[PDB]
Amino acid sequence: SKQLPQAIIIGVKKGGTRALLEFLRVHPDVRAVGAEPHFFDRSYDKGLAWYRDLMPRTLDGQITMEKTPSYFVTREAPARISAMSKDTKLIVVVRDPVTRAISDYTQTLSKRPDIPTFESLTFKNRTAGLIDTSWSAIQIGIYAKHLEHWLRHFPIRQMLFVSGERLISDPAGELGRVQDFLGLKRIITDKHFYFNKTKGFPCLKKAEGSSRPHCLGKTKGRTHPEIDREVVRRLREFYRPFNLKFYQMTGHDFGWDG
Ligand SMILES: Nc1ncnc2c1ncn2[C@@H]1O[C@H](COP(=O)(O)O)[C@@H](OP(=O)(O)O)[C@H]1O
Ligand code: NA
């Protein structure tokens, strides 16, 4: 029967949310929705009967999952999800905030090519190095800011933060933690993955629902544009104090600042 997701991948955008979901779909005890529901942010009015109807069917002991990257930054998401159930497990796939802003910009550049440069959107006042905190690309990277709001409705024990960089260099190691966090037996492993030279990322030997090798679509693995390293330095400096706070809240250093 259909059940409401006991675990959600709530963020972040461009941290590697699809990759993680697609890898978790290999486990025999994970059933997940395909496309981003965007329920708790854009379609909450439709109610939990609509939400439950999107979910796949599951046997007993199977875990239902979804991923919507905007939840982590959408203001009302914590209260609403906890309202669904106070026990929901939450996962955040985090990434270097600066690489994430560039990946975010690169996604838009693949849709509206005429947009200004990353360096002009970066600043409100280049002459003074004042960064546009209103720009969504900047704001999503301040993980500690959004994390504080989630901890008003969830114990940090029910929240797992996955390394987006380590998801690319050692998918089997990272997914070992995620399986422990969801009470799933360690099944996903190194043999499930393989590196495709021409893609640049790990791929699945057999995806869920397929017997063939499966890499991620053309929408994942984009070539970023070349960015002024002075802006990158000024962007790493902006995030540094926020990254340090995030490390303390999570008890883990994700290596973005050394
Ligand atoms: N095996 C894999 N194949 C492709 N992209 C992967 C990947 N593992 C992680 N990713 C990353 O996942 C990002 C997308 O995150 P999301 O699905 O949350 O939007 C990609 O951003 P880039 O295109 O900048 O490289 C890519 O870096
Ligand atoms: Na974008």
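Note that chain A is numbered according to Swiss-Prot, with residues 149-406 shown in order.
Placed from the backbone N, Cα and C atoms, the Cβ positions cover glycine too.
If you check Swiss-Prot, you get these features:
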- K162, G163, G164, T165, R166, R243, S251, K368, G369, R370, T371, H372: 3'-phosphoadenylyl sulfate binding site (BINDING)
- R166 to E: 99.8% loss of enzymatic activity (MUTAGEN)
- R166, 184-190, 215-218, 255-259, 283-284, 367-370: substrate binding site (BINDING)
- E170 to Q: 17% loss of enzymatic activity (MUTAGEN)
- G182 to A: No effect on enzymatic activity (MUTAGEN)
- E184 to Q: 99.9% loss of enzymatic activity (MUTAGEN)
- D189 to N: 99.1% loss of enzymatic activity (MUTAGEN)
- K194 to A: 99.5% loss of enzymatic activity (MUTAGEN)
- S218 to A: 23.3% loss of enzymatic activity (MUTAGEN)
- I288 to A: 65% loss of enzymatic activity (MUTAGEN)
- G365 to A: 43% loss of enzymatic activity (MUTAGEN)
- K368 to A: 99.9% loss of enzymatic activity (MUTAGEN)
- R370 to E: 99.2% loss of enzymatic activity (MUTAGEN)
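Features as recorded by Swiss-Prot, highlighted on the structure.
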residue	record	contacts (Cβ under 8 Å, 6+ apart)
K162	3'-phosphoadenylyl sulfate binding site	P217, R243, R248, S251, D252, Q255
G182	mutagenesis position	none
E184	mutagenesis position	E214, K215, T216, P217
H186	substrate binding site	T216, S218
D189	mutagenesis position	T216, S218, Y219, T222, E224, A225
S258	substrate binding site	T367, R370
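Cα distances from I288 (mutagenesis position) to the binding-site residues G164, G369, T371 are smallest for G164.
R166 (mutagenesis position) and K368 (mutagenesis position) are 9 Å apart (CA-CA, integer value). Rounded to a whole number, the distance between the Cα atoms of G164 (3'-phosphoadenylyl sulfate binding site) and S284 (substrate binding site) is 18 Å. Checking the mutagenesis positions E170, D189, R370 against ligand 1 with a 6 Å cutoff on the Cβ atom leaves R370, in sequence order.
Proximity to ligand 2 (Cβ under 6 Å from any of its atoms) holds for these recorded positions out of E184, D189, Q255, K368: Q255. Among the binding-site residues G164, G369, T371, the residue whose Cα lies closest in space to that of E170 (mutagenesis position) is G164. Per Cα geometry, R166 is the residue among the recorded positions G164, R166, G365, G369, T371 nearest to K194 (mutagenesis position).
In this structure the C-alpha atoms belonging to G164 (3'-phosphoadenylyl sulfate binding site) and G365 (mutagenesis position) are separated by 13 Å.
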